[PDB]
Amino acid sequence: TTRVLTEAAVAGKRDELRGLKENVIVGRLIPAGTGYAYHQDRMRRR
Amino acid sequence: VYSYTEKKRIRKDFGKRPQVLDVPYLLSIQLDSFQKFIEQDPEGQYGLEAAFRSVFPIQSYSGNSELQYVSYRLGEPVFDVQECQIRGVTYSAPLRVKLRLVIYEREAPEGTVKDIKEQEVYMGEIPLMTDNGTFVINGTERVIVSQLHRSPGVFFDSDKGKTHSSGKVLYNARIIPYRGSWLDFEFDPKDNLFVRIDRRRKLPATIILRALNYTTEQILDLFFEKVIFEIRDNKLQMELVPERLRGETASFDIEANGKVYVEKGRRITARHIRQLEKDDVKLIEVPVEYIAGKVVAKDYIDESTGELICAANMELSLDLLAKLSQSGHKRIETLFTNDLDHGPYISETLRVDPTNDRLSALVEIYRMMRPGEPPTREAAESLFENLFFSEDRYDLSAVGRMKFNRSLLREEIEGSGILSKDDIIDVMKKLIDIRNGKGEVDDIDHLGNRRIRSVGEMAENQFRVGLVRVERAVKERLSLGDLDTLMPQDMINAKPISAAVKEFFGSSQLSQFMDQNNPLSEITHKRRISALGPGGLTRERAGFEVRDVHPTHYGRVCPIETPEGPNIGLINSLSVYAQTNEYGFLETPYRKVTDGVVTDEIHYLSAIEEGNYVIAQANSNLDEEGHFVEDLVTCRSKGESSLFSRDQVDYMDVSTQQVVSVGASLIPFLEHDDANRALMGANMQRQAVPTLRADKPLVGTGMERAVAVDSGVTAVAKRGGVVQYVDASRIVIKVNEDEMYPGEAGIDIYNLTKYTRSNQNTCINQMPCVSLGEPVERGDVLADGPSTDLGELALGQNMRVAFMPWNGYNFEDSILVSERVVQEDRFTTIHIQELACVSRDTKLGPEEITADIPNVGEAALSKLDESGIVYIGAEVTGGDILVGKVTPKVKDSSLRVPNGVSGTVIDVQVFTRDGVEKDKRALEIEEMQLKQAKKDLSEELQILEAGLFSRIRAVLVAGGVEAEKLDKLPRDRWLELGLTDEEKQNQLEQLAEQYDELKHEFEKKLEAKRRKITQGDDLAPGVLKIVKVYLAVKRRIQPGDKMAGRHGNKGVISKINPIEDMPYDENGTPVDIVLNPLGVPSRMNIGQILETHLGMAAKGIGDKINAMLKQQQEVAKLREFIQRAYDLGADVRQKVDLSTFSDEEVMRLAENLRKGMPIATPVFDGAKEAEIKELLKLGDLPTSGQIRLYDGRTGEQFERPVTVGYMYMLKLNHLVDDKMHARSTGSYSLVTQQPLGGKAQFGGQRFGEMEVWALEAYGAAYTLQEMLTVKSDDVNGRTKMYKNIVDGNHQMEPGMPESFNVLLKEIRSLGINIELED
Amino acid sequence: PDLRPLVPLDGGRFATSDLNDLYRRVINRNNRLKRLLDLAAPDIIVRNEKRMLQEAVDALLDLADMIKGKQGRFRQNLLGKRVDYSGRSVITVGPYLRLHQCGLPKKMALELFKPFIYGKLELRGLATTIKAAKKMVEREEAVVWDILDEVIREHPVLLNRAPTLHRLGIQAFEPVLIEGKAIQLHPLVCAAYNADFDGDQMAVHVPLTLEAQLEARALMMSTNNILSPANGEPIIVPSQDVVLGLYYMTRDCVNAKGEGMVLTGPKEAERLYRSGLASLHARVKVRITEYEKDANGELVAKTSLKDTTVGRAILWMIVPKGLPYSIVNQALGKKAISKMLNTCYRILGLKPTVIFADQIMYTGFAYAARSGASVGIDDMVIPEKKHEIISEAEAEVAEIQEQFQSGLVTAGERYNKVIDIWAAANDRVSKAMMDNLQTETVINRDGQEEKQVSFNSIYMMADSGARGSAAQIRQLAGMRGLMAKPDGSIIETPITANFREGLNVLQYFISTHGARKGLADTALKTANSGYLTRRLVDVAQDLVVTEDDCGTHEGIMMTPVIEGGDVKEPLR
Amino acid sequence: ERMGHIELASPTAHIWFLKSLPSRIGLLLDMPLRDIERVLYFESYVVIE
DNA sequence: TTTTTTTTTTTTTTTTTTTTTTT
DNA sequence: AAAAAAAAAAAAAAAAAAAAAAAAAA
Ligand SMILES: [Mg+2]
């Protein structure tokens, strides 16, 4: 936690939320299985 | 001849090896240790007096006031063990120390003190050891596990392997005190020796050596020998001794007397050394160049300059040789350097040394100890000196000194606790010696390097800590010392000693909470050796060398009982005969052997003494004299085994069992099954559960007697006698007059313990096992504790088992059980749960215990008395009320039964804070206990008076016998009858005085008991009264409970079928339990099959006995049959006839054997294949042990006959209803809104990280989102999903995880700014 | 404050986290610093105050543990989250189940679907207030059970074990309400879970939403997972009892009842065996019809006289149409059945394979029961040459020992020679024991005499591959070989004894040396493998298949692997 | 949901950036971490302008 | 005599819960 | 009597990485 949070804070790195672990943290559909199709819809919006 | 109590059911045995040492009191360890912990022994010698003499006397510096010791006493406890168990107080005793204080005058130290005082100061209390060998701490029963800690002294280690990945083996030495800062030395790839204290920053070693006021010249001379170059007009001729020439290549010609002895370039062979020796050639010539590579040892100065010609420890050369030559010093000293014999280690460290003087060395050590401060001369001096040379912060006990001297090849074993310069010097010498090849590193796993701390030593340590704390406080207050205005009750504070000892006994990684669901669980939980705990290692820091059994574990530690998994081998259990040495080492028995005779004496040997001797293995054939019948016998000498000659072995193993422990010696036919499943079974057997009827396991190992009698569960008799009055409650024994003391005659009474909670909630109880009016032998079982019968350890039950895969219900290891098993009430266990309701006082009023409760169905109040408490015997079901507690406002907060549990209240205790009103049912229980105590004391006095007056009658048989006048008047006056001038009248007067004293004692003891009961049992501060209800639930066996044999053949009980469809033999008997054959080969335990065969044979003989007894076959037939059964073939130790057995005894034996014949089998000296077939042959059952079986459903034969016998199977404490736990929606956690875990809280399972990976491994996405957002976290989401579900909709509303926002807030609490975007 | 609650313990006391203590310390120190600065204290005292305040802020901040550690928010509360609608129990076997369903205790069923039963009762109209349904379920009204059968009708649930290693660690199953308190499990699927029935506890979860229900049935249903993700080998390979039953069903003996006749079809073969008039195995000609789709997906029937075995013909009724006949003309060991299921899956798709696996389990357990394949102590014969081989080995080692005594060889040479000859003698005993066992049967053929593959119980259970193997049987009858002293330094006095005979004390000590290291290995090896898997999944989380084809030509060369001998793994 | 705050009379140096190894403030000012720690712990002085 | 490279050494991570000391 | 850290057991084994010291120049 220490190193990662320090680097994120100093860099001010916005999070893209593309993989599978981060999305689980956020609590939204994983872009891995069925949710992929849903993501294929949402990315189509933008 | 055997004890008639054993004649009740004499166990058949097959052990051929004649025993020589009976199994000792299995609990010798704890009992002996705590006996050592408390007794009046002078001169210390490992006792409390040792601690007192260590810390007393106490005097302030020049205070003219010393505080000396006299003696100590431990008065009676305040209660007795059972009373402490029921109430909760610690079964403790006081410490009355006769303390003597005297003060001097000014300038009269040797002069007599002007004042003296002595008083029996009181200093807290300490727990004592119950008879069984336990401790009662807060009402529970706790036992302290002996620790196997690394022994003090000096120990050398290699540290090979991945050290630098260079292959250069390092070396290091450690001096470990029994109490104090460690000391460590190690080498390095640069071969520079180093030191370090308490694993702090590394330092060179010479610096510490120099810190002992050693000059560098002194150090070099001490460490290295001298080589003397003499200037004889040129060339610096050498005094050469041959001894220092081995393995050397001479680059210059070596000659003397004008004759060449070693030509240039020729290496010194042994023959050259012989030449220089025989020729006695010592003085030789050397060239200047040869001295260039050498190193000066000391320092020289010139006559005029007086300056440093050359520093010590520096290489020479021609210019330096001239520089020292002008001074004209004839003696040129060097230290012998040879990379193969003596390397430049200390010299290199001297080169690395930072400074020279002692002050700078002390400064360096002071900075290292407490870095970041100014070093000081005096402070550093004191720090270094008392860090190792003061009892304040250092001490090596006797065993520490023993190891230290035995590892430096010293002679004396007794020395000072502190070290000395010579000691560290010899440690250096040994370390360098081993570096040079001579001497070997000490394998730590060797037991002699490890030692067993028992309860006595740990309690001594903590008592010492408390004593030193109170002593420091005493000195602080004596600094204010005043003129005798006080007695010595204010120097001594009770809080430190009691605090330390109680903290140890209550909270201690070793003082584990006792395991009590067996006899054997105790007997093998107090004989447990835990490598963990303070002073030992921890699970993390344990490689696979400590765990592994060392080949010296033989005879001292069991290799086949250790907990499996996270700690294998860290909790090795003690052996059977293994005991502790005086110094703490593990001694084991052996049989002394002369030239060729195995002397029947016994000789105990330690872990190191064994290696020196060569020891013969247990099962070596001897014939009537001990002379081995084979010249070459298998024997072990030094960590290894091989064949050795007959006239070479001076020691023999005592009994073939001394390799194993009580926790595994009971596994019958152990020698046939693999070590793996043997270990698993041995662990399992400790997890049995006391069933409803102990059933004398058919296949035993003859150790059942010792475990049952010594475990303490069985109320073993104390003085032989006749069982006058028997009952489930008490047993009364009339001791024989010869066995009873003349005065204080009386009789004996045992109050059998009834159904009470065991520490794992299983039922512990006793039942009488002696008929009314029968003789009893001293030290014999009278009541059979749980899982026992007739004084034999019966954990599970013998059952008819058959090995065949029956319709797939025995797939992996599952066990199929006929309904007949549960019908007969065989495995039905009794569990007892304790539930507590506390009545405190808080703001807005106290918590009453009334019955009146708002908004409760009257049926709830029906089961309570008027007070609001349940009766003894009202079957309670989940949800109802036990005790009515109300919080003033007023709101109902009454105690309720935990959800999902049946029960039938068996007892309700009610303790009340001293000086508080007793409520209706509390008064009722008070009256109950009062009446019970009154009845006990009254019947005691009445029967005692009856015995005394019967003695008076016997006395009056002569000396004025008056039959008419004896019954004319009642027992009020029996001393007024006429007698002559005889001592009988005096004895009658003595008996009348005894009667009056008995009346007075009964009255006053009854008063004391009434006071004990009347004073409400005090409670913790803040609470008014506590009520504990015991619910006594009964659990049968259902499809999912666990049961297993003794060889580790686990299995969860599957579908229990109706009796009809089980396989049935030709005779029709069903087979109760149908295991899986396929578990035999892979899990290599063929023991269970032989056990099953022997079980079938045992029940064959049992069936024959039962048949010949059902028919009237008086004595003769059964007598001869039993006698035939008991001899049965080869040599056996039993050799039991039956003429001594009177017909009554014979028929009692037959009755107790009708259910089967208990067969014994010592572990490795057990029954072979030949004898089992012989026993079967005595029966009417097939020799092979296989009988055809008919399928229950189809009703036709099974081809390929199957194996059926009687195997002893346990029930393990994993009941399905204890595990089966579910939830739909209940309370969530507060800090995070997540479902609770565990079982005590009504929780839900854990969807762990691994489960999440497995889910996303599929394409399953929505399910994971539901799992970790809507079903676990989203506070609003789950409510909405519930509402939708009740409305028939399966719609999901995402929302957001609550704990996610919690994390966001928390990290925003730090100096982090995190937010959400579009 | 809510995230730092002041929880009072069971009585008149407060025991909350250190956060409140740290905050109290920080605020107290800050107030004291403000007060001292108001008092204008000397720079030394205020310096101490500022340093103390800095320390207090350090202690309050390093929250870290809440975010750090195995018990941190990310790992204990975000990733691995306890969940409602869950339960657990000890597992137990049941044959009567089909692969697409698993049993469930009634109590857990009524407890898990309680929201579902309340909703179903409300919709059904049998009650209006949900409390009425609550009192109904508490009363265990018989109506509730019918509602339970309605909800459970087809509503998969997830059955997960404790160490979830591979994706098969969680499988869906159709519940089948059953009395008791044990989670009944399909036997075959057990092999996937690495779940043995020695008391292992499995958890049950319930999908809630229609998305999740379809998700569980379409992916996590046990039918959809009969081929493992690690490799193409089937994962539903029948394990130990089914295999023994099948193998005993198809194994030729020289002669038995019904030997030497002609049967018109499998049906009368079953009729003959079950009636007891014909032995379960006897080489016999019969008529079998096999269906082959060699054409363009069209079944062609072929029939003729086949030499087979009665039990084999009976088994043939369970194979579907497509498969050939020679597949069941062998002994049907474990590997044979595995590749037979693989052929079924490859040639007939999926549903036939699921039906076939259920049927093969049924027909394996049944005939294993009919076999009565027990194990008595006389099922493992000690070859007579064991004593003679051992005595010759003793003579040889003594001769080499005295040769070393004379100084002809070194200690190392003597040690190596002794170990080598002990190994050779061990191999000799092994061969003697295998020759004794495998062809033990010496029986009449209706003529004088004949040998055949042995029917000795242990040999049957070892040859079929049910449990154990040549290595495991070897130490049940012949010598255990030579076990290792603590460091692998194999002792020059091997275990001359075997489990059937007795083991002396020292040989058992040596066996303990051998086995304790294995147990400790298992423990710490599992500990380390958990962390290896942890890193492996962590470093490959992002990769999710996203494109059909990159249109790239580059690649890697693929060739068979040879290290310096025969091919270890072929190109295929 | 609602948070709080404490107005500190003396500024406080956040600690995560102090011992991150490499410290953020450490190489941001291009000075060794030991000197920074000593200065912050009121046992030394630093030059400003 | 200063400066770059490499080596060595020190420190910080990697799978059950707080009294004593000073002002 | 009130406020505050962990100096007050502990070390194993291994690895990553930072800081200091020692070659080896030109
Ligand atoms: Mg298991």
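Note that chain B carries Swiss-Prot numbering, so the residues on display, from first to last, are 2-890, 913-1341.
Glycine too: its Cβ is placed from the backbone N, Cα and C atoms.
As recorded in Swiss-Prot:
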MUTAGEN   B:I561 to S  Resistant to antibiotics salinamide A and B
MUTAGEN   B:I569 to S  Resistant to antibiotics salinamide A and B
MUTAGEN   B:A665 to E  Resistant to antibiotics salinamide A and B
MUTAGEN   B:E813 to K  Disrupts the enzyme's active center
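A helical conformation is recorded for B:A665 (mutagenesis position) in the three-state DSSP classification. Cα distances from B:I569 (mutagenesis position) to the mutagenesis positions B:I561, B:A665, B:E813 are smallest for B:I561. Cα of B:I561 (mutagenesis position) to Cα of B:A665 (mutagenesis position): a span of 7 Å.
Contact annotation for chain C: of the listed mutagenesis positions (B:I561, B:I569, B:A665), B:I561, B:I569 place their CB atoms under 8 A from a CB atom of that chain. Each residue contributes its Cα atom, and for B:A665 (mutagenesis position) and B:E813 (mutagenesis position) those atoms are 25 Å apart. Around B:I561 (mutagenesis position), a 10 Å sphere centred on its CB holds 29 further CB atoms from the protein chains shown. Of all Cβ atoms in the protein chains displayed, 27 besides its own lie within 10 Å of the Cβ of B:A665 (mutagenesis position). Counted within 10 Å of its Cβ, the other Cβ atoms near B:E813 (mutagenesis position) come to 23, all protein chains included. For B:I569 (mutagenesis position), the number of other Cβ atoms no farther than 10 Å from its own Cβ, over all displayed protein chains, is 24.
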